[PDB]
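Peer 1: Once you've had a glance at the structure underneath, I'll fire off some questions.
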Amino acid sequence: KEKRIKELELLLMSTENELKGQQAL
Amino acid sequence: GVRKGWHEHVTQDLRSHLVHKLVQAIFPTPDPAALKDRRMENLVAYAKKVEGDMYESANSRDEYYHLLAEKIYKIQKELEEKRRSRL
């Protein structure tokens, strides 16, 4: 459960981090 | 920034990517091309609407993230569609 909670939550939160991380293409 | 103190942190492109996150988080769409289907178009429109609503509601970027993630959570908690989606 907890893992699913945090994954589903984190999926949205990740975005900006992913994007600024992937400063390539 | 313009519409909110935090505005400059989140441009249309990030809003778009977040809208995509809404779509995949609600409905893990098999293929981008599938988004052309009217069923998906409606979900896309919903996600846009919801994202916009959250942007205008959110006093702060952190809040914008919070109430979005919360909204997603509520959608799955209530509607629990994730794996079913396709059907």
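Here Swiss-Prot sets the residue numbers for chain B, with the shown residues being 586-672 in order.
Using N, Cα and C of the backbone, Cβ positions are placed for all residues, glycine too.
Below are the features I grabbed from Swiss-Prot:
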DOMAIN    B:586-665  domain 'KIX'
MUTAGEN   B:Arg600 to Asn  Abolishes binding to CREB
Peer 1: Please count the residues of the domain 'KIX' (B:586-665) that DSSP assigns to helix (H, G, I), strand (E, B) and coil.
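Peer 2: Summed over the domain 'KIX' (B:586-665), the classes give 62 helix, 0 strand, 18 coil.
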Peer 1: Can you check which residues sit near B:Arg600 (mutagenesis position), meaning Cβ under 8 Å from its Cβ, same chain, 6 or more apart in sequence, and list them in order?
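Peer 2: Those within reach of B:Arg600 (mutagenesis position), by Cβ under 8 Å and sequence separation of 6 or more, are B:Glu636, B:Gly637, B:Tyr640.
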